[PDB]
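This is the structure I want to talk about, given as structure tokens.
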Amino acid sequence: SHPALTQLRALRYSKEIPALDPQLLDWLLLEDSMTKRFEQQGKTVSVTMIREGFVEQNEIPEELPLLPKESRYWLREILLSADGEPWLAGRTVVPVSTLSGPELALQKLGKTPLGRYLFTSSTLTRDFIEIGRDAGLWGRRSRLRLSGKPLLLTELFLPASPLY
Ligand SMILES: COc1cc(C(=O)[O-])ccc1O
């Protein structure tokens, strides 16, 4: 499917916000979303669709403990690019429960990036953000809420990104 997404799922946690210079953290603990942030850096952001669709509990083992137990979840894997080069790998797990009312948009993203700057129709909350890493790269997972309805976001920062 994609080597970056394979790395992403290998991320390992122990939270601990990386003592590394507080300029790497401001990225890793960033609360506004990646896209606009990547754009500020002066570059066209674009989405590469790897796989989107409903999956059962046994296809989301790393996320399951952080979400409620439902019949299926909407899984979306994408790669995010800056002026053509991959800067990040993204994997979203959305309990079917969350896809109620205006949240059915989470299913119609296409090659359009996820949340906020159009999600000025809803109102998000953020339970947390914990840093992870593996094979030398940074990654973070966060549980977001739209009207209280949870979804899990995990990202991996790739070598070409404005972190390392
Ligand atoms: C998981 O994080 C990301 C996901 C997506 C997406 O699915 O379109 C876009 C940007 C991200 O930072």
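We're sticking with Swiss-Prot numbering for chain A, so the shown stretch reads 2-165, in order.
Here the Cβ of each residue, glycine as well, is placed from N, Cα and C on the backbone.
Among the features that Swiss-Prot reports, substrate binding site is placed at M35, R77, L115, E156, with the record citing experimental evidence. While the structure shown retains the original residue, Swiss-Prot records the mutagenesis experiment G91 to A with this note: Increases the inhibition by product by about 40%. No effect on substrate affinity. One entry in Swiss-Prot concerns the mutagenesis experiment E156 to K. Its note says: Loss of activity.
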Starting from the substrate site formed by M35, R77, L115, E156, give every other residue of that chain whose CB sits within 8 Å of the mean position of their CB atoms, in sequence order.
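Not counting the recorded site residues, we get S34, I79, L81, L89, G91, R92, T93, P114, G116, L154.
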In angstrom units, rounded to an integer, how far apart are the Cα atoms of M35 (substrate binding site) and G91 (mutagenesis position)?
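Checking the Cα atoms of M35 (substrate binding site) and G91 (mutagenesis position) gives a distance of 10 Å.
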Write out the long-range same-chain contacts of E156 (mutagenesis position), meaning residues 6 or more apart in sequence whose Cβ is under 8 Å from its Cβ.
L9, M35, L89, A90, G91, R92, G140, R141, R142
Starting from the Cβ of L115 (substrate binding site), draw a 10 Å sphere and report how many other Cβ atoms land inside it.
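Total other Cβ atoms inside 10 Å, all chains included: 21.
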